[PDB]
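A.B. asks: This is the structure I have questions about; it appears just below.
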Amino acid sequence: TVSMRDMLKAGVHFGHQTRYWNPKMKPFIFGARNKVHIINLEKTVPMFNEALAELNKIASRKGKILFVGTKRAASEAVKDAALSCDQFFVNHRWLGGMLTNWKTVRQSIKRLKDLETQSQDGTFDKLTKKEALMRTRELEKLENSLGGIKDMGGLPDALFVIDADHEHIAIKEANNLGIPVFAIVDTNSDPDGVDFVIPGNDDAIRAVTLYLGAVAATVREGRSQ
Amino acid sequence: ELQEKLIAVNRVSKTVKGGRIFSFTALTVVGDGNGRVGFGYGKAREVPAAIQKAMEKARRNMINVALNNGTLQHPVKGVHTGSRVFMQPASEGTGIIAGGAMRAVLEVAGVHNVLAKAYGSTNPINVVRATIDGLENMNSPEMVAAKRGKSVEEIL
Amino acid sequence: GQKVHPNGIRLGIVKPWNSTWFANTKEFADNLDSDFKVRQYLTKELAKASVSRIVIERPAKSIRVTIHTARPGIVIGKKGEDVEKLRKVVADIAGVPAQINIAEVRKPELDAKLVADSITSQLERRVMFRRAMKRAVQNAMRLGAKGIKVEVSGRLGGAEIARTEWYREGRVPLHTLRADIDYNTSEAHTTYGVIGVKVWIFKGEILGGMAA
RNA sequence: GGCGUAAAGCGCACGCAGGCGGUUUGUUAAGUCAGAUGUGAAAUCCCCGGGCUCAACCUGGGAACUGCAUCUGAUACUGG
RNA sequence: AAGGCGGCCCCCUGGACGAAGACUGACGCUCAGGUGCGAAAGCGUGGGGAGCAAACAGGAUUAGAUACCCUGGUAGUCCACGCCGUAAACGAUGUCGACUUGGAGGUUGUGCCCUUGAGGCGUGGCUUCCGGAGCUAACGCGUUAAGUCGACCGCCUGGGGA
RNA sequence: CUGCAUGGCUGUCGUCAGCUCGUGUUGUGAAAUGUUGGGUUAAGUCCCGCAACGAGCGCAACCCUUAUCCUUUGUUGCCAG
Ligand SMILES: [Mg+2]
Ligand SMILES: [Mg+2]
Ligand SMILES: [Mg+2]
Ligand SMILES: [Mg+2]
Ligand SMILES: [Mg+2]
Ligand SMILES: [Mg+2]
Ligand SMILES: [Mg+2]
Ligand SMILES: [Mg+2]
Ligand SMILES: [Mg+2]
Ligand SMILES: [Mg+2]
Ligand SMILES: [Mg+2]
Ligand SMILES: [Mg+2]
Ligand SMILES: [Mg+2]
Ligand SMILES: [Mg+2]
Ligand SMILES: [Mg+2]
Ligand SMILES: [Mg+2]
Ligand SMILES: [Mg+2]
Ligand SMILES: [Mg+2]
Ligand SMILES: [Mg+2]
Ligand SMILES: [Mg+2]
Ligand SMILES: [Mg+2]
């Protein structure tokens, strides 16, 4: 689950080369191997356990969490983990102003019911095919990005960033609002705007799946009443 | 509850292909009047919209200041891009000895007696930020004792 | 000239005519002369009353003017005496006997002519044009209109150089021909010239064309 | 207060007088720090009271005159 | 040090850096006056003068063209000793000390590793680009700071008149 | 008489394709993103990428005529038999 041994065989060692490392990452990085910085599990694991404890502490009570992992390979894993844990997520390009511009994104969220009526009802029955094709194309385009947050309604309570350097836009919008973020950073990331730092690999196929499984397990164990 | 107050309104312009289009800017200061203060600089095509635009941002961008019973704790100086502010705690009855865009924000914040002085360029836009940074950077005896590791009476 | 009149561009599609009859131009000129005379007489008489519009039908050897107004009580009078009083003059002006109908208009702040009216009265009584137009557009938006656009031009506020100000809310699709774009004009005779007012009120998209 | 661009780095280098000066001990105590004495006129300002019916004005005491000289000590810093 | 320095060879000489070693023991930094060096242009003497080229001659465009263009052409550019000490003499940033995240290089030493390739791990000197914090009105500077200081010198106080 | 006080109407750029706003963000601030960049087009038409997310006036469609066929009803319009 959170044991140190499983991460070694899953692969957390190689995060990035030694020419891309962020200067304020000295303490988390143990050393350099083959001109590639290697993270240390002896400090990776306890902070991850603390983050899991603090996250299930919120999961037990009320609160919605975000699962921003918008990578080219981790999208399916994020979607599966979110569906398993019964939480919300986004699996496409992070729309700038999704949390700080909720006053306007709520209109977009509320417009995939009256606009999806073309697909679930057809109005009469697929009225005016010439514009009905445009209607269904825009419906598909609209929920392609925000299909995982259509059942939220209110503002989220906690954030989970998989790539805290690629998704600094989400962190910037979370910070000025004031919601906790349990983000996992790489050797080339900044542990400044994130509230909880989880050093280690994030762009590996197996590491992201392991982290998603762990977070899903802890969030479904905290809220199991 | 709040003590919202407009400081000044300025008229800006922007030349375009068809001509010059005007615009208005509003600067406002809000606060509960006890220990909180915030500033808002809004811009809109008209004076009535700009003032509300500034007011909303001032309301939602307030800053809490750990002031004394009626004054500020210790004399402080704030430095901004073009304005320098100096604020000294006065005695009871002196009033808000300030000028420009400082006395209004000081009265909205909650302090009642302070000697304020502006050095450099005395523009409202920069002086408001300078005088709010001066109140943000200052600390209370309890706050300084917390980092010192001793008691207020010990660090008297 | 920039914009064409939005009524006579969709009169044949979604908008109704203000005069419904037939002629073989043996009497067409005198018929419109009579229509113009009765319309101007009604406008001059019912000044205090907020008349919305005047539709005219001309059957054989008879006429029927169906005035639409917001406050019909003033025109009606006690026991319906004022209408009988003002019906004989219309009948004798038009020659053939008349039968005046009066229709109350619901939502008096959502009619183009009504919203274009009384703003001239406010300007005459020296009410600021900006606040007047803002109140008119906000009331029209609140009542249910999907789009309102108000333009006021000429010697605004008694200045030295005339200008043209305008406000707009919602959406006003002037180019489409499948929507209610009810539009009317009015003018104010102030102490320093004349002020022109134009109002466009988009209510909805009338699918199917004429006859609902 | 500033000197890259508004006014402000000598074109550069050497160097006299001058300005400053790494680290430890002992000594001196010149600057510096403490106390005391004389003086720093009266007048004037300020504080507490009084007299002019109030005030202006006058007046008693106190404080102050931020300075100087001498004496008796303190030795951390600067100075020999 | 600045100005500046470009075939090769010889003669004399200044300066900088590094591996390890011992002493001299504050001898250290800056500098008003003062001295010295100081691009090119310029002047005096005695020479040299291929090319280039102020002044000048002719042609050409243009209303005019005492210029840009073309054909020649003197001083000058060259050598030695002399004189002035002027430049956007610019990094528009006066000398030194230590402190304050990184990446990619350039040049030049030095220790050790199987030097199988300009293989790797450290450490110095000079210098280029990007950039974090910080600073600045902004541009931008950013371990060679325009970031926080310390010691010294010079200069600035509205634009013209100057 | 004053279109150098105007209302209304009209010409031009141009039937060019741009012109703006709300929220958010960036810079103290005038302001910028959105509207740029890649394909694409008759086009701010669409897509992708991107501190942008949406909307309005706009580019199109709905409107009028004509290009084929079916049906309803044949005089003053037609002659398969
Ligand atoms: Mg100054
Ligand atoms: Mg200068
Ligand atoms: Mg200049
Ligand atoms: Mg210099
Ligand atoms: Mg000189
Ligand atoms: Mg002494
Ligand atoms: Mg003494
Ligand atoms: Mg008395
Ligand atoms: Mg005295
Ligand atoms: Mg000594
Ligand atoms: Mg040598
Ligand atoms: Mg000198
Ligand atoms: Mg020369
Ligand atoms: Mg020649
Ligand atoms: Mg020549
Ligand atoms: Mg010569
Ligand atoms: Mg000079
Ligand atoms: Mg210079
Ligand atoms: Mg020197
Ligand atoms: Mg060098
Ligand atoms: Mg840089």
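Residue numbering for chain B follows Swiss-Prot; the residues present correspond to positions 10-165, in that order.
Cβ from N, Cα, C; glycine included.
Got these off Swiss-Prot a minute ago, pasting:
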type: DOMAIN; residues: B:11-74; note: domain 'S5 DRBM'
type: VARIANT; residues: B:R20 to L; note: In strain: SPCR9; spectinomycin resistant. Not a ram mutation
type: VARIANT; residues: B:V21 to E; note: In strain: SPCR7; spectinomycin resistant. Not a ram mutation
type: VARIANT; residues: B:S22 to P; note: In strain: SPCR13 and SPCR15; spectinomycin resistant. Not a ram mutation
type: VARIANT; residues: B:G104 to R; note: In strain: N-660; suppresses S12 streptomycin dependence
type: VARIANT; residues: B:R112 to S; note: In strain: NEA-319; neamycin resistant
type: VARIANT; residues: B:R112 to L; note: In strain: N-421 and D-1023; suppresses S12 streptomycin-dependence
type: VARIANT; residues: B:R112 to G; note: In strain: NEA-314; neamycin resistant
type: VARIANT; residues: B:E151 to S; note: In strain: B
A.B. asks: Take the domain 'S5 DRBM' (B:11-74) and count its residues per DSSP category (helix H/G/I, strand E/B, coil), listing them in that order.
C.D. replies: 14 helix, 34 strand, 16 coil
A.B. asks: Could you tally the C-beta atoms, other than its own, that fall within 10 angstroms of the C-beta of B:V21 (variant position)?
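C.D. replies: Taking all protein chains shown, B:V21 (variant position) has 10 Cβ neighbours within 10 Å.
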A.B. asks: For B:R112 (variant position), what residues in its own chain, 6 or more apart in sequence, show a Cβ-Cβ distance under 8 Å?
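C.D. replies: Long-range Cβ contacts: B:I105, B:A125.
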A.B. asks: How many Å lie between the Cα of B:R20 (variant position) and the Cα of B:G104 (variant position)?
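C.D. replies: Here the two Cα atoms are 32 Å apart.
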A.B. asks: Out of B:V21, B:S22, B:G104, point to the one nearest B:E151 (variant position) in space (Cα versus Cα); all of them are variant positions in the record.
C.D. replies: B:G104
A.B. asks: Can you tell me the three-state DSSP label for B:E151 (variant position)?
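C.D. replies: DSSP assigns B:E151 (variant position) to helix.
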A.B. asks: Counting across all protein chains present, how many other Cβ atoms fall within 10 Å of the Cβ of B:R20 (variant position)?
C.D. replies: 9
A.B. asks: Where B:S22 (variant position) and B:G104 (variant position) are concerned, what is their Cα separation in Å, rounded?
C.D. replies: 38
A.B. asks: If one measures from the C-alpha of B:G104 (variant position) to the C-alpha of B:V21 (variant position), what distance in angstrom results, rounded to a whole number?
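C.D. replies: It is 34 Å, counting Cα to Cα.
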